[PDB]
Amino acid sequence: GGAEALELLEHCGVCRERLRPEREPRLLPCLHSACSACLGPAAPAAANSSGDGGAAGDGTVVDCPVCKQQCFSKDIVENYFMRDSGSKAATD
Ligand SMILES: [Zn+2]
Ligand SMILES: [Zn+2]
């Protein structure tokens, strides 16, 4: 049992746990794979920072536990490569 996430990375940075089937792994534009659920909180809500005008963040760039900064969300949660997970179970 395990996941072949080695292709892109392995486990999610936010939780630091292997990518399980229900983990729904996703690759960010910063080149960091993480659990989709973990990726949710990654984006800001009702808040912004370093915004020249209007509003910054939330639907656009996402904060990553690695770089904690993004320019665009073109490669953000949406380009899920696949589920390298397989035969994953709590029991042995
Ligand atoms: Zn995670
Ligand atoms: Zn990152």
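Numbering, chain A: per Swiss-Prot, residues 54-145 in sequence.
Looking at the header, which is where the method is noted, we find solution NMR.
Just so you know, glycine gets a Cβ as well, placed from its N, Cα and C.
A sphere of 10 angstroms centred on the C-beta of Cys65 (mutagenesis position) encloses 24 other C-beta atoms. Quoted from Swiss-Prot, the note on mutagenesis experiment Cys65 to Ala is: Reduces nuclear localization activity of ZNF268; when associated with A-68.
Within 10 Å of the C-beta atom of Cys68 (mutagenesis position) sit 14 other C-beta atoms, taking all shown protein chains into account. DSSP assigns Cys68 (mutagenesis position) to coil, not to a helix or a strand. Looking at Swiss-Prot, the entry for mutagenesis of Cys68 to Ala says: Reduces nuclear localization activity of ZNF268; when associated with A-65.
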